[PDB]
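Undergrad: Here it is: the structure, laid out below.
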Amino acid sequence: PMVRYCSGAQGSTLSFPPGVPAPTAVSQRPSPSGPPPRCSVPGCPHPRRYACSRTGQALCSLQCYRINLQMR
Amino acid sequence: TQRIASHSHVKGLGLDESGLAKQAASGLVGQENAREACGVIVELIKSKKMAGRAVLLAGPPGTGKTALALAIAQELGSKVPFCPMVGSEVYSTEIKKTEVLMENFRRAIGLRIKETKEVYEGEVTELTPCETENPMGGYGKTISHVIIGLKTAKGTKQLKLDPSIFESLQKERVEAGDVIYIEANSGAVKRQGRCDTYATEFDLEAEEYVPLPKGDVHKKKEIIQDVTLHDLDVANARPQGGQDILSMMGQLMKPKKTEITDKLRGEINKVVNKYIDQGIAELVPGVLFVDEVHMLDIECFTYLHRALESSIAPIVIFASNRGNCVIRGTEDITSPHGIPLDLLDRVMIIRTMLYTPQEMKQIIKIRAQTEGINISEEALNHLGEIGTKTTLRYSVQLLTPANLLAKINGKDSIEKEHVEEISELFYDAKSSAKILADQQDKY
Amino acid sequence: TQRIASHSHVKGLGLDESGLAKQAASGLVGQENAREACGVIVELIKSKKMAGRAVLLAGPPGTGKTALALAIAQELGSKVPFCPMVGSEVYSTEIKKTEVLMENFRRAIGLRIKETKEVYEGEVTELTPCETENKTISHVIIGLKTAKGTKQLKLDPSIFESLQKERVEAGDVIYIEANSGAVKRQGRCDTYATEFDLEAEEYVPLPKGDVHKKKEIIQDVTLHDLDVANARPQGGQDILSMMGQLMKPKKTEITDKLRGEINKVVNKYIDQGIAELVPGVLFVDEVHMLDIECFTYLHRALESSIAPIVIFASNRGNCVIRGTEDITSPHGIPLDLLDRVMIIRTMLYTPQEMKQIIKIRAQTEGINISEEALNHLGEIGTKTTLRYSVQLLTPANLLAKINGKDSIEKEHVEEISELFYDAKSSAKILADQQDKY
Amino acid sequence: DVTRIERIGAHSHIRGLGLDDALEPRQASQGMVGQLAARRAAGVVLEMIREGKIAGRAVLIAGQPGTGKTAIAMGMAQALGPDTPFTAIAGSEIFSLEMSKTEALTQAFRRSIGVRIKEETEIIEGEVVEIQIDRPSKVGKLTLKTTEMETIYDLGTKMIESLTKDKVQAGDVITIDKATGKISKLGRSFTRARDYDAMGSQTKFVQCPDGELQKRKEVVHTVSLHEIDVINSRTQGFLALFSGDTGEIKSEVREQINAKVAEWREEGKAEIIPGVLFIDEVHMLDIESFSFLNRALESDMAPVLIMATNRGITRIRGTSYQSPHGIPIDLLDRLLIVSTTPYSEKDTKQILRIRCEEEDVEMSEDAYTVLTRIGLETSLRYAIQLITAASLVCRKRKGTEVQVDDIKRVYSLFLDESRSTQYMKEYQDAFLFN
Amino acid sequence: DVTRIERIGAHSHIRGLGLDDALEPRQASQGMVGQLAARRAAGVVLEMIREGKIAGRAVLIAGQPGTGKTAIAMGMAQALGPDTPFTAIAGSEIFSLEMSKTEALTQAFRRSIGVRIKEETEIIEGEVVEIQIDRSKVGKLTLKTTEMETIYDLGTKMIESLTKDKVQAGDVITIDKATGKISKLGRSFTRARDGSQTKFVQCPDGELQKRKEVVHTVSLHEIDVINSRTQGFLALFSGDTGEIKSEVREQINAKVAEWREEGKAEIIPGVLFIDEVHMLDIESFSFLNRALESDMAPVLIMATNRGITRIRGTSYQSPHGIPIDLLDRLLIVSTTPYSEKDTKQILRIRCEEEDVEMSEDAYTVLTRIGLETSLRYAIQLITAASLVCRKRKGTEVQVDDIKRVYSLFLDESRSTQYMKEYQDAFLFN
Amino acid sequence: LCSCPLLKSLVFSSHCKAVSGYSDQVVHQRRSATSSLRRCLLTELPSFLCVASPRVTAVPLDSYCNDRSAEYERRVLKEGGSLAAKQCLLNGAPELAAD
Ligand SMILES: Nc1ncnc2c1ncn2[C@@H]1O[C@H](COP(=O)(O)OP(=O)(O)O)[C@@H](O)[C@H]1O
Ligand SMILES: Nc1ncnc2c1ncn2[C@@H]1O[C@H](COP(=O)(O)OP(=O)(O)O)[C@@H](O)[C@H]1O
Ligand SMILES: Nc1ncnc2c1ncn2[C@@H]1O[C@H](COP(=O)(O)OP(=O)(O)O)[C@@H](O)[C@H]1O
Ligand SMILES: Nc1ncnc2c1ncn2[C@@H]1O[C@H](COP(=O)(O)OP(=O)(O)O)[C@@H](O)[C@H]1O
Ligand SMILES: [Zn+2]
């Protein structure tokens, strides 16, 4: 029930008993999303600064926010 | 650009190959004896054969001994350290004068140590707990090594590390894509922060995004760091590590200059001797400068004897603009130049003399060309008459308002009417002093 | 062996039972009136019924005033506390000049205290904290195993904080006291040393005797040590006492309310009879260096009822008072304090009495000196000073060891006196070369 | 080409007092020349210090400026030996705004006395074979290898905490102390470290030890009474020694330290050795420190001290009356005075000849006439500086032998104090505060 | 037989100040002899302070050295009476590097003035026969006194306080119903049978639970330290407190004024006393004027032995060592020297106080010593004379023994005479 | 200083333990029982030192009040003070206490 760290001259070894849980889990970075988010009014589009609940759409600035709110 | 300094026009001594001093060199004219004497002094500094040598510079005010002393450092270069200190800084409330002078002696001398560094940095592509197969009845599972991936713009590299470091990787927060600092020699693992690539997924996140390091995964570079014996004495004086509660609270307390015992000085001398014997560290001597030496206390004058008799004392230069004066700290004691005869016998005195009117005109021309001001012939003659009448310094100060007023009037060059109006508005020190005598009853 | 001291050969005043002063006794000769005058002083200090008394010693430099002070210090014994002080010691940057003189009285007066302590010590077999709802520890359960027997006891969360402070683990021997509340750790028992071939902790054997033992401890402490203990909370079981224990111990002034409270609790201890108070003796050398302000406070200080006896030493005559810049007073002491102090007259030693001092010191240094060299050293001593002939003893012995002679000779004394210069001859030589100085 | 922390200096060339076994002074030895009287007296005080049976003594040295009063103190300082403690302090150094002057004097007296303590400890030194640790208290084993014998030991809780705190892995040569508990890693093995993990850490390598694994060593040390008093006064103040923040230590702690050190001497575990306290230009010291020094010197632990006085018949600082050597008659009569005879013409040539062997500068026979005359008219220190700068200009002319023209060049470059005063009289009216 | 902290001093031989209802001092009363006018004026000042209807008044005492005006001052302090504020300081004590001179003098004026506040609290006291605790935890104890017997139930906090300090059967203790601190006063004689055996206290009498009115006097400086520092007891007892801001002191003054306006508490003026004021700085000399011109100020008395002398800090020679600004601010009471007839009376009462038996020839010769020399020297002669008499084994002091002591100790004038002969050998004559 | 092991060894001074530079070099004598003097910068010798101790120790004073709330503030002040400050002083940080 006690984990055994055995370090020899040929190499290092860290052994765990079957009773203890496995401390290790394989972790790899997921594939990144290719397209960036864009603004609502599509003469603007830039990475989205904030999301709008009333219009339900993301906007960068209040300028385009007026056009989006007017269109909705 | 750089603000023009009064001494900024002095680039060095301008010595010849045979040792003689050229008449006009590095913006310095006249004073051949002083420039040659300092020319031997810099040979003593470069030779490093002697220590504790004290030079004295005496003469009337405005003779340029400060320009020569500052020219010494410019002629020597940036390799050897130079520490100008006025005598006014010797008096201090918290730190005693002897500790000030000692810390200056440690400030002059300095060291340079070359060191190589190996660092692994980059974005983490994958982290795997590599499992070798060695089933045993005593303990079921075995893990041989942990593989850590690293990605950089120049290339990607994987590393095989012992599982013991995975205990720290699990002890502190480590996420996919975290840029981390890992040194091979130290073996410690630090977390720099999240990569800038993942900052686009969230509109708001608490973690700051550091960019991915540009370069090879394994970076081994040799850098030479210069650290003075004074810096070593401060680092040895107070602990830098804040792991202790007393180090944290003491770090919260206000720092004050503390008197350093001679034992620490001796230990520094011993370890420095060891590193010099190893040849890894390079030791260079410093050049200590002192201005207004007549302002020192008699206790400092007597302390400079035991300070200079030591073999660790760097070369010290003195500047005294005063003649025979009463020694500070004693009412009835008078000594030439303002220094006691005991230290005055040990120091090497160098005499300086006032410039002739021609040298005044030449220095005025040098300062004019330095500040970028044009002077007409006749106005330069009248200005030389003004400087000869009062002082060179005042004639140097008269250059700026005539240039500004000349630009305002539209003339790109200074004229005799400009220096005449300036000389009429402004008053020289002696003229003002004479005017104060008539109205002194009203003052 | 013990290093030879200048006053080491003085064993006391050398007085008979009748109070008279013998010619040569206790390594002291001459000064019969001074020693006989101190014979009543030691009876006053030993009588203890009087306080606020100051005895000034007036005499030329080198007449043994300090030898009389230390002679009284050796005459009163080791039980009587004796505090030497120099006039230059009262100046301090941390505290005021008055606080030093006020603390020298508490440091002078000693106190003997008997303390009955109950001790619980032995091996710790088991230690567990109790858990109570607020996860707080209400009580502690710790068993104690000894060769005599095993007894389980309960401890407080503060004592548990001292144990966890000492990193106490099961299987170690600890020392626990009740009234003080402090906790000590002796170490790990020797029985467990065999399980590990290599261990950092040192092993001590298992103690013997009963776990709980009440014992009496007689300790001698000074009212100044008590005054500092009550002044600052250096010791204790508090975490703030540990932080202050880490802080620098700078000197601070003590309030008169704390001093009066000390007088109250010590008076209660005297009423209980458990504590025994003994008076001290305060000695002041180079009193002419003390400031007129220090004398001004000495007016009230000597007039105090609790002030221990103070002896002063003045080696100088009429001189300007420190700080007055104008008025000059006899013996550097103003007339106000000089009227209160009791003056003792000291006389210069005679040419016949000097040779006996030279012989006694020569025997104290372990040197064999012939009668001829003794008469010569006495002659030159009377020509200049006694201190000179006292200082010429050792180097002549060194020349005797170099030349192999078993005793000092007139050529050795002549060579040493030829090498060294007297103050008079040197001062005369400074006149001719004074222009070069 | 390598330059140490030490460089050539005025009093640094002296290797000792140059004395015979008879203590009679030799004319030229150990870098010192002339002044047979003060050399013999310095021999007396050196033999006295080496005897060390007497304590509480003061020796004073007086004479004209330039007679070598400091050269004698440095001569006995270098001739005393490394194992004997020596301390050189100045009157302006004991003056401090943090602590009192008398407290600084106590730090000087207690600082001069050295204490030598010997320690015998059994340590284990070998190359690690393997390291095993079991964590559930953690229990592990350590296997070591030496050429003579291979050993296996068991590790405890504190031992595993110490090794894991020191980051010790298999393949490193380490040193473990059984009684102390300290572990110090010397390095790694070449063959055991030849095959390493892909981390590739390159630091140091140490060959495998030979002989017995556990050996007994003796390490001797010396501790100052001031050091012990600061450590025990500050309550774990080990940092306050190098920091210098401690001050105004209570006298009771000092008394208890003196009694405990006396008990240590009675036990024989620790030994007490005398030390020297050198004071230069003591005439400027305040009279209060003199009155405290006269009575403070009477202590049994007070070491013998040596003071130097440049001038004579001068008033003491803080007093309006003059006294010989700026010292009160109590102290001046309390210590012995040793006068130094001014040097003659014959000795000056030899003093200037010492610089030939010390500085490795070849000097012509014709240079000693003019240089010796400059030594007669001016100060011998200015003569030595004339030798140094004369050698600099000689190197500038690339000559092996010194020429008189170079000495005339240096003499034209640098002026004497009297000459600077002469020009300062002509230009003195233009100078400030004439 | 045991030696108390106090021992016989110069001022300790007298207790109180003898006076009359008509303020006519007796020739010898309360140990003091002579100085009828001085004791009358000091009695007028004492009755003024006992009245306490005014504030901010100063009175000075003047006299030759050896007139004992300090002894009449300490005797006045003894006759002042308990439970009244009094402070004794010296002119040289106010100088300190830790605290400024103005903050020290003002600190003395704060310590002099005090406030009396009365409260009422319920406190239980008595012998505890039995205690029972069952583990929340519920327990009951029995409180028995000679008059009545009671039983009480405890809560959680009371059970914690009981388990903190273990109390056996039949132990006399004091339980506070406010804070909850249990303190054991002692153990009963009968119940303590069958340990340390430190003390034994009889069973208390009266009502078990009573409401007691506590009269507590606090000092303005004490309250100011408590409010300024986090812990005023550690600040005051530690001495680290200094340079306290004046705004907090002014706020405390306004709050005390509000307390007096409420009438729940009263303020009691204190008696400040200053010794050796002949040498003092003009900063304190000038600050005393405004400090007395303040609204609430204690009544002070200062002693100056010296006459006209130059004050410290200036080259001006002030009368009585004090500037005219402070001299005109207070009234001066001069003391006359002691008569020959009173000298022997002082010697006799010092023989009664010090328990010394001498003869009439001893009082006569010692009276001659009082005529030629100051009385203090004779008072110092008798003390050393008793011991020489003890060495002579005689039951009475003899003139020959007085001659032996007189040969052992010399007067300052005699030491000056010998110091004139040896003065050339002395340093810095 | 942490990035370079040599610059770290250049500063021996640490507030935790004592340091002494007494032994500059090591001299070893090889035999059946070997004796070799120590070297470099590492020396402590804590055993002989610290024997001296103060004679008396006093407990800090406490205030006694007539209400319950001041007993609450007194028990909190005396026992734990602030919890995170107590653990922060003992382990140096609260996250160092949980750590
Ligand atoms: N020979 C020179 N050539 C050019 N400028 C000079 C010369 N000597 C002095 N100066 C100028 O005079 C200014 C003041 O010099 P100052 O420091 O007063 O000289 P000193 O220290 O000799 O009195 C300096 O800023 C410098 O530029
Ligand atoms: N009566 C005496 N008998 C023996 N030794 C004496 C006597 N008087 C003085 N000495 C010695 O002379 C030395 C110097 O005395 P010192 O302390 O200078 O006297 P003072 O204190 O009066 O100046 C002392 O060490 C003391 O041992
Ligand atoms: N005995 C000696 N042997 C060799 N050189 C000496 C001797 N005495 C003095 N000197 C030289 O004289 C120079 C000046 O000596 P200095 O320090 O002025 O003597 P003092 O300290 O007596 O005034 C020193 O640089 C030193 O080299
Ligand atoms: N009324 C008195 N009755 C008896 N003795 C007195 C009286 N007043 C003063 N003394 C004596 O005077 C001595 C103290 O005098 P002190 O107060 O020092 O005089 P001064 O104030 O003039 O200096 C005491 O020892 C005391 O015996
Ligand atoms: Zn937009």
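In chain D, numbers come from Swiss-Prot; the residues present are 15-150, 156-453, in order.
According to its header, the structure was obtained by electron microscopy, 4.8 Å.
Cβ from N, Cα, C; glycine included.
Dumping what Swiss-Prot says about this protein:
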- D:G77, D:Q78, D:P79, D:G80, D:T81, D:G82, D:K83, D:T84: ATP binding site (BINDING)
- D:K83 to M: No effect on interaction with NOPCHAP1 (MUTAGEN)
- D:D299 to N: Abolishes ATPase activity (MUTAGEN)
- D:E300 to Q: Reduces ATPase activity. Decreases interaction with NOPCHAP1. No effect on formation of RUVBL1-RUVBL2 heteromeric complex (MUTAGEN)
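Tell me about the setting of these features in this model.
TA: DSSP gives D:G82 (ATP binding site) a coil state; it is part of no helix or strand.
Taking the Cβ of D:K83 (mutagenesis position) as reference, residues of its chain lying under 8 Å away and at least six apart in sequence are, in sequence order, D:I75, D:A76, D:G77, D:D299, D:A327, D:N329, D:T359.
When other Cβ atoms within 10 Å of the Cβ of D:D299 (mutagenesis position) are tallied across all protein chains shown, the result is 21. Classification of D:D299 (mutagenesis position) by DSSP places it within a strand.
Shown in sequence order, D:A104, D:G105, D:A327, D:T328, D:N329 are the residues of the chain, 6+ apart in sequence, with a C-beta less than 8 angstroms from the C-beta of D:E300 (mutagenesis position).
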Undergrad: Are there residues of the same chain, six or more positions away from D:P79 (ATP binding site), whose CB falls under 8 angstroms from its CB, and which are they?
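TA: Sequence-distant Cβ neighbours: D:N329.
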Undergrad: With respect to ligand 3, which members of the recorded positions D:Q78, D:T81, D:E300 satisfy a Cβ distance under 6 angstroms to one of its atoms?
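TA: The qualifying recorded positions are D:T81.
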Undergrad: Mind pulling out which recorded positions among D:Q78, D:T81, D:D299 sit under 8 Å from chain C, Cβ to Cβ?
TA: D:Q78
Undergrad: Name the residue among the binding-site residues D:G77, D:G80, D:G82 whose Cβ has the smallest number of other Cβ atoms within 10 Å.
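TA: Fewest other Cβ atoms within 10 Å, among the binding-site residues D:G77, D:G80, D:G82, is found for D:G80.
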Undergrad: With an 8 Å cut-off on Cβ-Cβ distance and a minimum sequence separation of at least 6, pull the same-chain contacts of D:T81 (ATP binding site), or say none.
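TA: Result: D:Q49, D:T359, D:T360, D:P361, D:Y362.
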Undergrad: Would you count the other CB atoms within 10 A of the CB of D:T84 (ATP binding site), including those on all shown protein chains?
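TA: Here the count is 22.
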Undergrad: Compute the centroid of the Cβ atoms of D:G77, D:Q78, D:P79, D:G80, D:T81, D:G82, D:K83, D:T84, then list the same-chain residues not in that set whose Cβ lies within 8 Å of it, in sequence order, for the ATP site.
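TA: Here the non-site neighbours turn out to be D:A85, D:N329, D:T359.
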Undergrad: Recorded positions D:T81, D:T84, D:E300: which sit with Cβ under 8 Å of a chain B Cβ?
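TA: Listed recorded positions meeting the cut-off: D:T84, D:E300.
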Undergrad: Could you check what DSSP calls D:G77 (ATP binding site) once collapsed to helix, strand or coil?
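TA: DSSP call for D:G77 (ATP binding site): strand.
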Undergrad: Just how many other Cβ atoms lie inside 10 Å of the Cβ on D:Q78 (ATP binding site)?
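TA: Taking all protein chains shown, D:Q78 (ATP binding site) has 16 Cβ neighbours within 10 Å.
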